[PDB]
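Everything below concerns the one structure shown next.
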Amino acid sequence: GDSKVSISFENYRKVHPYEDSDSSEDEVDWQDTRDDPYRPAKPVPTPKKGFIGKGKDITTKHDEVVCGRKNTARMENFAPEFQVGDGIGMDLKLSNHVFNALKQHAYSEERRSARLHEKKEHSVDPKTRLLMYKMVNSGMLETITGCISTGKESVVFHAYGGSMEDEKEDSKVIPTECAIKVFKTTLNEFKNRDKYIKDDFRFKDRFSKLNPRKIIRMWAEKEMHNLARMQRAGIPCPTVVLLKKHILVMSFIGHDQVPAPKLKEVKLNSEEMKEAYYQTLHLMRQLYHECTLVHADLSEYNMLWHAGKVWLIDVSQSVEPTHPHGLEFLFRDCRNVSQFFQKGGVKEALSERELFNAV
Amino acid sequence: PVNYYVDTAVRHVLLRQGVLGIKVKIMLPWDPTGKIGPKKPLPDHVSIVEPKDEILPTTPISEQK
Amino acid sequence: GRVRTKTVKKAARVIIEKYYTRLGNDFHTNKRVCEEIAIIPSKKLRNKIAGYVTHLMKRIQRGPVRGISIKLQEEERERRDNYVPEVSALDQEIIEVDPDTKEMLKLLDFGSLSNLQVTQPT
RNA sequence: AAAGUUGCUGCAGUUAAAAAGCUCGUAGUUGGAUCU
RNA sequence: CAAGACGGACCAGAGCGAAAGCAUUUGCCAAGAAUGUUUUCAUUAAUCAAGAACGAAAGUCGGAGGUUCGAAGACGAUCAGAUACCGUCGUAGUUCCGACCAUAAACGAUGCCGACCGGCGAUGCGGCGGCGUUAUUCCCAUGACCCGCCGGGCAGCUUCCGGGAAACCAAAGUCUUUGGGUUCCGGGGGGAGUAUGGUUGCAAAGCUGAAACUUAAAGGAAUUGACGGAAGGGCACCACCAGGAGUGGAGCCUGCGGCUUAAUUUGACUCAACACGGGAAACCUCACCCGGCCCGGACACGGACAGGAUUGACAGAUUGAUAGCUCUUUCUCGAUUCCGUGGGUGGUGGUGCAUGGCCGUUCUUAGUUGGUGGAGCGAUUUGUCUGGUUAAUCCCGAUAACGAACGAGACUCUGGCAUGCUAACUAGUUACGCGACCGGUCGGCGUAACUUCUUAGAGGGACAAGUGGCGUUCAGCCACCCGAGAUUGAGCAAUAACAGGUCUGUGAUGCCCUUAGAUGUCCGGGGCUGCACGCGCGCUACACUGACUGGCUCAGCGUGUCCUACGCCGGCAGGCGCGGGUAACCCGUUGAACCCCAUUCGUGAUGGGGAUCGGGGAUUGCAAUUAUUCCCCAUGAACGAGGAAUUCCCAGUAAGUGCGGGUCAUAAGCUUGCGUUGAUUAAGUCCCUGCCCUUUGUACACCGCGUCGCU
């Protein structure tokens, strides 16, 4: 009937001189004529007396045959997702007990598809801007001046802080110039940070099932804690005044809304480079010994030169020495610092292994 | 085969609401062209002719003709 | 890798099932006679059908085929099927029997048989 | 009335509502054959 | 040694008890089922309001004694918030005597008594009959066994008796073919077994027990699997290992953002945007801006108009413009019209979330769906698998399934092979002759052949074919011979989908917006390219395996009525003349580049590398100002192999190298193809990521937001 691998009965065919006999070649054409059933009936206006004719051949109003054909034609105007068949080619006398059920199903199906579509349609950030405006209106920050540096994970904005009129003895002094770092929460690229977050015992049980916004908040809290630990040990770092969600406010490094230049961008002399290398080594030793943390992101951009002093920033990725990758990260940071110092012409700069042993 | 069996014909109809597209893909049959259908069959169908039922040997017969 | 599909295997099966006589274990002899019977399209289908025909008649020499059914089965299996030994294994010279069965025979009026030997269930 | 969703006709009671924790026991209800 | 406790292992779907419950020896006291009975009474019975005895654990009064364990209570750890959680002590209690309490998932979630309807053999007790075995062969009975049978039990297994919504039940059966007897008790979900009343108890609480009101469902079985983060399996150079080339580090081009601007049209924003919109824009393009020109307003009505509706216009003023665009100048033109009312046209003007079509993506996957047959009332299920097999739901074989169809495969184009075929003056060779040079060379000339080279058509050829192992010895997998190839690269691509892109490709388009100082047409100029900065491709390099120069020497697609040969002038860019080619006829034997030999440079920001900048020259174009290009001197800067991260690739492959086409009046750093040189590593995995696929469960449960204020 329809198989590809087929059998042929040619040898059993006896006689066939004139194969194209005019018996199977009937020209069947009924579409464009008036003999096709798939054509409108050209409806008669509705009778007022309720029937057509008289006597015994009175064709009444509903007249179950006529009403069935009419209900079939009314099915033909259903929803596109409905499937009818060939109800006009075969004489289908469909009744209201059946047609009304099918009509109800068509309505329910189209309505539930519309509900699914409507549920589908019902599915710095504006929340960060609202938080910044609320902080500015609260008197903590006088005015948001501008953006100082744009990073991959966070945006740093320089601003002028306000003068709090509340005479509290325990009130922290608000700096005149402040840097607000807002962590980017709309970027999905922050996925490798769990390599430096899950290994910390202080937040592993919380970051085991935290949301990305909660992960950003925990990262901001860890950065604030690292900044507080660095400030407690006397290391040069920005002092955090207040932290709100994914936005952390710290002391700005510079003057007249100008950020402090990085070590790579600063053209320092040989004695200045030696002093900067010594200050960086002392800061690394203090962080390893007193702060008990490894920066793990120490480079030329992470260190800023201000008033002849080296200041460390971006301590969000900093981890403790007890982490399983703390020693390798400290060695990598020491190697980067040694390479940066050797590039600057510091002959007194020790090697990576010597710097790792001394730190 | 989709080049010489199906007859794709797209047309646009203009209604009150807008435009409806119509695709009609009619696959031509076999039975080579007595005004109907292409010559070559579908490049997969193999049809096997049944053998003529031959005479089994019973006795060696030499008939001179 | 190189696995034959539905069409080529089914075609080779029906080519084995009927026209088994005219083909053979030699490869190329199959090739042309496939062309002589099945009006087949490309030669890649042909040379793939004629491969499985040879690979299936090599398999015939190992015994029956689980997929085909023709009642010919070479000319040896027919000879093997109607084997008759010279002496029936049922006409045994002596048979060891349980006394219960002998009681059944005696109750059956068949108590005078001579080839029976009553053994005891030791 | 449909209501066999008040059930004598004619409902249910393992899991959907439901058989007392168990036994004795009075009133009640029903009670083996057997006399033409 | 003492103190109280509890009788494990023996302990089983066994036993007894009305239930709760009931395991140490021995004795005493009454009880009790079943059995056996040619025993005695003779209907004395079944179920039961009231009423009564018992009723686990917990609890309550008095006493006794208190091993252990232990509610309460006391410690210690544990933290954004622990107060559950865990380990240590410890009261009542747990133990015995005498009185209350009378409740349990007190369950078989299945009242009691009686009859019938399938089968089977285990187990406990009693009884009956025995082939036979043991008490060291027992001297006869007798206990421990075995083979049966009966009655009454606790259970089991099997069945298409039958029933049921089904799960299941041999009773939950013998039910619309509806009646053996009898007790209790239910009537949608809550409110609620709550209030009130009565009664019991010392008490806690028990028994009895509503209403108002509120709600359209609550609830029981069974089916598919969204979903699993639950687990394994499986596949992928848009994943990894080993690696190669890199990108990211510089300069430049281009695209997208931001910043400016009169405008720096426009869409697209993980893969599935960012050398994409054939989108490399002097005008056009061109939508955008700054200003002008025209009606190119069809057709219908009304008014004007022949005693003119009008059109076009020289000279001057204005004007970038022989822009009557307006004024002066007064010459033309014979209804071709004009002004409003209507509604037509033209839109690169709005909505891709109103659309068609096309395209992209899930997916270049591995599925999709009937027919007949089986099971179930039905949702549904088998077919569509236990396993093996493959690139493939590709296949084998089991098998209540048998056969199919779409997809994959087959197919079509291209590549490798044919000294067999077809036939070449628009292709080539050989021979001979003619030469030319020193028997060798000639792409240097002509006729005999001829098809090997070149063309392009048929036919052939390769199939796991043969061999050896592996194999559920099937399906097929590794290795080898012979062979040109034991096998390339693409096109087409299923079911179901996406608010993916496109109204900006259409005289495709629905609702529209505008339509005469127009979002319509055309023109002039500008802009799309403007630059502090960011993000993606791409191109040059970082020098010695290199650069310069000279010499040498080989292609393939494939364009061309513009492609160009040849001769002359010029250093080049170019210019002039004469030709051929509408094309295997001519460019062209396409004397391409990398590469091959020789010279010089020798680790130097060096002659590496040419970003930036001046001057000149030529071409194309109305117009090169924003350098359009191309050429010649000069200027010679960052860059000394590149952080985090990241892309692509398995064999004529990656890389290196140039040629053609598209865009093109002028043009490639893009892209589509094409040859040339030509590798390393691996031939394996789920380690990352992504996608699968099978099994099991499977259609937001609970404990941890408030203070005050007056009317």
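Sequence positions for chain B are given in Swiss-Prot numbering; the residues included correspond to 163-227, in order.
The header says electron microscopy, 3.8 Å.
Positions of Cβ are set from backbone N, Cα and C atoms, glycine also.
Annotated features in Swiss-Prot:
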- B:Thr195 to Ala: No effect on phosphorylation by PRKCD (MUTAGEN)
- B:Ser209 to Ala: Reduced phosphorylation by IKKB (MUTAGEN)
- B:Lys214 to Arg: No effect on sumoylation. Abolishes sumoylation; when associated with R-18 and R-230. Abolished ubiquitination by RNF10 in response to ribosome stalling and deubiquitination by USP10 (MUTAGEN)
- B:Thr221 to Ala: No effect on phosphorylation by MAPK. Significantly reduces phosphorylation by CDK1 and nuclear accumulation. Greatly reduced phosphorylation by PRKCD. Abolishes phosphorylation by PRKCD; when associated with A-6 (MUTAGEN)
- B:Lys227 to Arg: Does not affect ubiquitination in response to ribosome stalling (MUTAGEN)
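Features recorded in Swiss-Prot, as mapped to the structure shown.
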residue  : record               : DSSP (3 states)
B:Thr195 : mutagenesis position : coil
B:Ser209 : mutagenesis position : strand
B:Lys214 : mutagenesis position : coil
B:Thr221 : mutagenesis position : coil
B:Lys227 : mutagenesis position : coil
Nonlocal neighbours by CB distance (under 8 Å) for B:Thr195 (mutagenesis position), same chain, sequence gap 6 or more: B:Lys201
Cα proximity to B:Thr221 (mutagenesis position), best match among mutagenesis positions B:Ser209, B:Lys214, B:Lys227: B:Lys227
Length of the line joining the Cα atoms of B:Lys227 (mutagenesis position) and B:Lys214 (mutagenesis position), in Å: 23
Those residues of the chain, 6+ apart, with a Cβ under 8 Å from that of B:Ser209 (mutagenesis position): none
Neighbour tally for B:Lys214 (mutagenesis position), based on other Cβ positions within 10 Å of its Cβ: 8
Packing count at B:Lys227 (mutagenesis position) (other Cβ atoms within 10 Å of its Cβ): 2
Mutagenesis positions, contacting chain A; criterion Cβ under 8 Å; candidates B:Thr195, B:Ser209, B:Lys214, B:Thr221: B:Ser209, B:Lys214
Short-range mutagenesis positions relative to chain C, from B:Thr195, B:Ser209, B:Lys214, B:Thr221, B:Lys227, with Cβ separation under 8 Å: B:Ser209
